[PDB]
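Chemist: Okay, here's the structure, questions in a sec.
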Protein chains: 4
Amino acid sequence: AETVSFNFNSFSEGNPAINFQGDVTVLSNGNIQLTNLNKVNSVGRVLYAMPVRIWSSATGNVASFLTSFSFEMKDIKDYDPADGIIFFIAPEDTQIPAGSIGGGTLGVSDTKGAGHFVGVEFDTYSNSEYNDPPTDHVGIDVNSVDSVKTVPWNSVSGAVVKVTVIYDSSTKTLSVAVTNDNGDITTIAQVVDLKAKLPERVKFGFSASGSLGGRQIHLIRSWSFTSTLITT
Amino acid sequence: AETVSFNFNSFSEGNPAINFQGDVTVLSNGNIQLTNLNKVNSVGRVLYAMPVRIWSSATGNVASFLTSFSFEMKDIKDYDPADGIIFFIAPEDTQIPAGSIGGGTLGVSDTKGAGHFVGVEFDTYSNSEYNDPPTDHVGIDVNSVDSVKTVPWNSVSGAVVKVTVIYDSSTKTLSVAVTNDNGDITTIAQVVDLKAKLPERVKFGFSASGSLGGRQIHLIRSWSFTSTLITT
Amino acid sequence: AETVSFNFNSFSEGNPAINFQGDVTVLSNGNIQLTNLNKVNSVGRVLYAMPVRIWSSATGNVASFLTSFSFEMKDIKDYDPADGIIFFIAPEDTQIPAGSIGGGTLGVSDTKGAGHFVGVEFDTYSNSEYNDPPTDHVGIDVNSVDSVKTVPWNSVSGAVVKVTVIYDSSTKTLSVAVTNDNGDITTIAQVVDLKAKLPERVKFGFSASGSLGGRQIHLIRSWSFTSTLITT
Amino acid sequence: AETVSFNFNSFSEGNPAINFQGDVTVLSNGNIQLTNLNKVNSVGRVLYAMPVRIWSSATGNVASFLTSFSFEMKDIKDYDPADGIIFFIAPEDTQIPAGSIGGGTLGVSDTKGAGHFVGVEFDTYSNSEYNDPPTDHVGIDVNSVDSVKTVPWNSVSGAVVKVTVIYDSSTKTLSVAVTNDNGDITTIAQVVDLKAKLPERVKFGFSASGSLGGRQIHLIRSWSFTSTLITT
Ligand SMILES: OC[C@H]1O[C@@H](O[C@H]2[C@H](O)[C@@H](O)[C@@H](O)O[C@@H]2CO)[C@H](O)[C@@H](O)[C@H]1O
Ligand SMILES: OC[C@H]1O[C@@H](O[C@H]2[C@H](O)[C@@H](O)[C@@H](O)O[C@@H]2CO)[C@H](O)[C@@H](O)[C@H]1O
Ligand SMILES: OC[C@H]1O[C@@H](O[C@H]2[C@H](O)[C@@H](O)[C@@H](O)O[C@@H]2CO)[C@H](O)[C@@H](O)[C@H]1O
Ligand SMILES: OC[C@H]1O[C@@H](O[C@H]2[C@H](O)[C@@H](O)[C@@H](O)O[C@@H]2CO)[C@H](O)[C@@H](O)[C@H]1O
Ligand SMILES: [Ca+2]
Ligand SMILES: [Ca+2]
Ligand SMILES: [Ca+2]
Ligand SMILES: [Ca+2]
Ligand SMILES: [Mn+2]
Ligand SMILES: [Mn+2]
Ligand SMILES: [Mn+2]
Ligand SMILES: [Mn+2]
C-alpha cells in the first residue's frame, strides 16, 4: 500500500514541507498563527507541501486516513471572536480565493460561500448568509461553508482543543472527535465520497479568517497525519 | 453533559477501577497479559470496573465515545499464534461464558459464537465455524464472533499496535483506525445502534483467548477513554 | 502512576458514577440538593460511586489529590439556616449512621459526634455539644464533628462558594482554600495521616443535614477531582 | 480584610500591571515567553507590578493566598531542554542578579545559587553544583536554588501544565499541586515562614533562564491570584 505519514509537534517558517499562504506567521514557540490581528479581512492558511493521492483512478480505491491536531483560539480585546478554523482538503494547486473577504468564508470559499474543498470547520461566529447554526459549531463542509452537517460546539478562549479525524475509505465515512478543554468530547460523522468531490491529488491544511470587526487568535499547535491507499 | 473519562498508561493489580476475569495477569512493566500460556482454552478479560451509561431511557440519547489503546501479540515457540484480542462492550453483569472453550470465541461468546456484546476484534486465526476471512483481520462484532464486517489485517509478532475508535451517537457510526508498526493504517467502520443492541449500563474491556494448540502472548499496554452523553 | 480523575459540571440522576444516600435529589438545573426541606433531621449524601485506593499496604504509599468544588447554601423561610455541608473521605462501606439525628452530626457521625471519616466541614450552626466555634466556620474533621481545627468563616445565603483542597501525601498535609462571594479567601491546613485513619480503599463525597427547626438549601454545583498514587 | 486579586488569561507588553525584566517577550497570542532562544545565558522574568503586603509589622499577621497558573515548556532543535521556570516571591525591588549566568540559577540566584526569594521551581536540568535531584523536578526554594525540598517530576515538551498553589498563613504551609498533561498530579508542600524570610511588601512573578547549550521555550499562559491579609 501507499502510505503518507508525517508528524509536527512544532512548526518553523522556512520548513519546505509546508506551504504558507496569506497572513500566516510562525511564533517563536512553534505555533502557527493563521490570521494577523491587525489586518482587515485577514486570511491565513497552511498546507502540507506534498500533495497526497487520496484515490487511484486505476483501481477506483479511495484512501483511508487518520489525522489528529490541536489548536487554540483566543479572544482579543474589543473584537468579536471570529470566524474560526477549518481543516480542509483541496486540489493541489489551491490558493486563497482571489479578493477573499475572509470572515465567514474561512479563507476557502468565494463570497457566495462556494469553493473546491472538503473540510471540518470549527466555526465561532454565526453567518446567516451561509445558513450557520445560531451557536459555535463544528461542521462538515463539502465545496461550501454552508455545512452539509453541523453539531453544536463551544469555543473556549485560550483553551487547547484536540481533534481526531478518521476517514474510512470503505464506508466513505468521515468522523471527527473533538476533545474540549473540560474533557467532554463532541463528535460528528458524515459520509463523503472523496473521489467524487476531489481530484486524485490533494493537499491538506488549515485555514482561518477574520473580518473588520471579527478577529481572534487562531493557532495550530501540532498535527500528525497518516493516509494509506490500497494500490491492488 | 455526562462524561466518563479515564487514562491507563500502565496497570497495577489492586486498582479498584479495573476488574479482572479469568487468566489475566499484571506484568511488572505495567502491561496486562490476557491469557495464561500454560492453560488449555485460556480466557482473560479486563474491564473498566465502573458501568458506563451509554444511553438514557429518559432522553433516548446515546453517548458518543472516543477511545484509543495499544496492544501487543507475540508468538511463543510451538503454539499456533491465536486467537486474538477483542475490545468489547457488554451488559454490566458480563462474565466469561460458562464452560467457555476459548479459542475462536475470543472469550466473549458461546460455542456457536453467540453472546451479548459489541466489539472490535483483532483476530489472528481463521475459524471456519464462525465464517472468518482466510487471513488475520479486524472485525466489528455484534452479539456474535461471526463478524458483521471484516477488513484484511496483519498481526505482526512483537509489534506494538495503536488503535483509535470513535463512536458518533448521531450517526451511530463506529469507526476504527488501526496503526500498524510499519506506519500503515487500517480502517473499518460500521453503523451499530448501541441503544438497540445494549442496555443503558454497560462495561468496556478487552478479552483474549487460546485453545490447546492455539496460544500466544496477548498484551494490553495502555488505554484511554472518553464518553460524553447529552443529558438535555 | 495510578490516577483516578473525574469532573462534574452538573449532575443527573442515573449516572452510575454517583451514589446517592438519604434525601439527595437532582434539580433540573443539574445541581444536587442534599437535604429535603420537608423532612425532620434530613440527611442527604452523594459519593463518587467508585472506591479510590488512597494508600497501598504493599508499598506503604499514600496518594496525593486535588479536588475543587462549588456549593451554595440558601436560607428558607422561617427555618434556622442550619447546620451545614461536609466534604468527606470514608471507608467504602460508608453509610449514613443508623438512627442519624442529622443536625450537627452533618450526616457523618453518631449522636456523640463520633464517626469513621476525615472531612472538611462548612458549618453554619453552632452546636455546643460538639464544641463548635461561636460562629460559622470551616473545620477539619477526623472521626468527629468536634473539629480538630477551625477557622472563622461566614456563610452567605445564595452565595456560590468555590473550594480548593490539596492533599500532599509526602507531608500528609491537607490544605483548603475557600473563595467567598466577596472575593476574599479563607484557608485552613492540617496534617492528617490518611493511612493511619482510613482503610486502603475509601469513598469521597458530600453530606449535609438539618434538624426539625434547622433547615436550609444545600446545593452542590460542581466537583472536579484527581488523585495519583505512586505504584512504584 | 486586605485582599489583592488579579487574573490574566493573556498578557501584553504595555500593560502597566506587569513589569518585564530581562529577555521577556509577549507573543501575539498573549503568551509570555521568558527566555530568548537566540541569546546565551538568557534570563527573563515577569512580575505583578503592584507590590503585595504579605505580612504586617503592626499586627504581626501574615496573608494567606491562593494562586494558580499554567505554563508550557517545549524543546527546540539541538539545545538541551533547560533549565526551567520558577514562580517566585521576592522583595519589591528585586532585580535580575548582577552579571547573572542564567542556567541553573533560574534567573533568581547568584552563581553560588543564593538569593533573596521564596519560590516553587519547575526544574528541567540537573545542576549538581546546586545539588539538584537526578531527574526533572519540582522544588520549594528558600533563598537558594538548592531546594529545601524536591519531588520527582517530568517536564513534557509542548504540554500545557496547570499549577495550583495554596499558602496557609496559620500553619505557614505552602502546598503545590501540579496537574500534568496526562492527568497525573504531583504535589509538594513545605512549611515556610514568609514573615521571617521576606519583607512586608513583596512582588510575585515568574522567572526562567537558559545557558549556552541549554535552551528551551518557556511560556506563561495564564495566572490568577488572590491574597487575603487579616487586618485585625
Ligand atoms: O462580527 C464579526 C463578523 O463580521 C462580519 O462582517 C462585519 C464587519 O466585521 C463589520 O466591520 C461591518 O463591516 O459589518 C460586517 C457585516 O456584518 C463578517 O461577515 C462575519 O464573518 C464575522 O467576522
Ligand atoms: O491452532 C489454533 C486453533 O486451535 C483450534 O482448536 C484446535 C486445538 O488447538 C487442537 O489441539 C485440536 O483439538 O483441534 C482443535 C480444532 O481445530 C481452535 O478452535 C481455534 O480457535 C484456534 O485456536
Ligand atoms: O436551630 C437549628 C439547630 O437545631 C438543633 O435542634 C433543635 C431543633 O431544631 C428544635 O426543633 C428542638 O427540637 O430543639 C433542638 C435542640 O436544640 C440542632 O441540634 C442543631 O444542629 C441546629 O440544626
Ligand atoms: O546543557 C544545559 C546545561 O548547560 C550548563 O552549561 C553548559 C553550557 O550550556 C555549555 O555551553 C558549556 O559551556 O558547558 C556548560 C557546563 O555544563 C548549565 O550550567 C546548566 O544549567 C544547563 O543549562
Ligand atoms: Ca461562520
Ligand atoms: Ca478466529
Ligand atoms: Ca454545627
Ligand atoms: Ca537545575
Ligand atoms: Mn458554519
Ligand atoms: Mn474473526
Ligand atoms: Mn463545626
Ligand atoms: Mn532544582
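Using Swiss-Prot numbers, chain A covers 24-255, in order.
How was it done? The header gives X-ray crystallography, 2.4 Å.
The backbone N, Cα and C atoms fix where each Cβ goes, and this holds for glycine too.
Pulled the feature table from Swiss-Prot, pasting it below:
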- A:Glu115 to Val: In minor form (VARIANT)
- A:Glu144, A:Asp146, A:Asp155, A:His160: Mn(2+) binding site (BINDING)
- A:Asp146, A:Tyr148, A:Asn150, A:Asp155: Ca(2+) binding site (BINDING)
- A:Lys172 to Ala: In minor form (VARIANT)
- A:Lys185 to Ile: In minor form (VARIANT)
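Are these features on the surface or tucked inside, and what are their neighbours?
Modeler: In the structure as shown, the Cβ atom of A:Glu115 (variant position) sits within 10 Å of 16 other Cβ atoms.
Counting every protein chain shown, 27 other Cβ atoms lie within 10 Å of the Cβ of A:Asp146 (Mn(2+) binding site).
In the three-state DSSP classification, A:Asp146 (Mn(2+) binding site) falls within a strand.
Within the same chain, residues at least six positions away from A:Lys172 (variant position) with a Cβ under 8 Å of its Cβ are A:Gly162, A:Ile163, A:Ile211, A:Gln213.
Within 10 Å of the Cβ of A:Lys185 (variant position) there are 17 other Cβ atoms, across all protein chains. A strand conformation is recorded for A:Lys185 (variant position) in the three-state DSSP classification.
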Chemist: Is any of the recorded positions A:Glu115, A:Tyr148, A:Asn150, A:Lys185 within 10 Å of A:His160 (Mn(2+) binding site) (Cα-Cα), and if so, which, in sequence order?
Modeler: A:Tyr148
Chemist: Filter the binding-site residues A:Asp146, A:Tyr148, A:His160 down to those with CB closer than 6 A to an atom of ligand 5; keep them in sequence order.
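Modeler: The ones that qualify, in sequence order, are A:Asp146, A:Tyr148.
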Chemist: Under a criterion of Cβ-Cβ distance under 8 Å and sequence separation of at least 6, what residues of the same chain contact A:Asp155 (Mn(2+) binding site)?
Modeler: A:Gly127, A:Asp146, A:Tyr148, A:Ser149, A:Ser170, A:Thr173
Chemist: List, in sequence order, the same-chain residues at least six positions removed whose CB sits under 8 Å from that of A:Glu144 (Mn(2+) binding site)?
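Modeler: Listed in sequence order: A:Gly107, A:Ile108, A:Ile109, A:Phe110, A:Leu129, A:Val161, A:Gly162, A:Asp164, A:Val168, A:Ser170.
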Chemist: Would you count the other CB atoms within 10 A of the CB of A:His160 (Mn(2+) binding site), including those on all shown protein chains?
Modeler: 23
Chemist: Give me the non-local Cβ neighbours of A:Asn150 (Ca(2+) binding site): same chain, 6+ apart in sequence, Cβ-Cβ under 8 Å, ordered along the sequence.
Modeler: A:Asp106, A:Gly126, A:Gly127, A:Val168
Chemist: What is the number of other Cβ atoms found within 10 Å of the Cβ of A:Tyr148 (Ca(2+) binding site)?
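Modeler: Around A:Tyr148 (Ca(2+) binding site), other Cβ atoms within 10 Å: 19.
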Chemist: What is the separation, in Å, between the Cα atoms of A:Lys185 (variant position) and A:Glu115 (variant position)?
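Modeler: That comes out at 26 Å between the alpha carbons.
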Chemist: Name them in sequence order: residues not among A:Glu144, A:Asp146, A:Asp155, A:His160 whose Cβ is within 8 Å of the mean position of the Cβ atoms defining the Mn(2+) site.
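Modeler: Sorted by sequence, the hits are A:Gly107, A:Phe145, A:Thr147, A:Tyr148, A:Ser149, A:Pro156, A:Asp159, A:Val161, A:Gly162, A:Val168, A:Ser170, A:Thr173.
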Chemist: Please classify the secondary structure at A:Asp155 (Mn(2+) binding site) using three-state DSSP.
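Modeler: Going by the DSSP assignment, A:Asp155 (Mn(2+) binding site) belongs to neither helix nor strand, so it counts as coil.
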Chemist: Could you list, ordered by sequence, which of these recorded positions: A:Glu115, A:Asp146, A:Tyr148, A:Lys172, A:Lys185, have a Cβ under 6 Å from ligand 9?
Modeler: A:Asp146
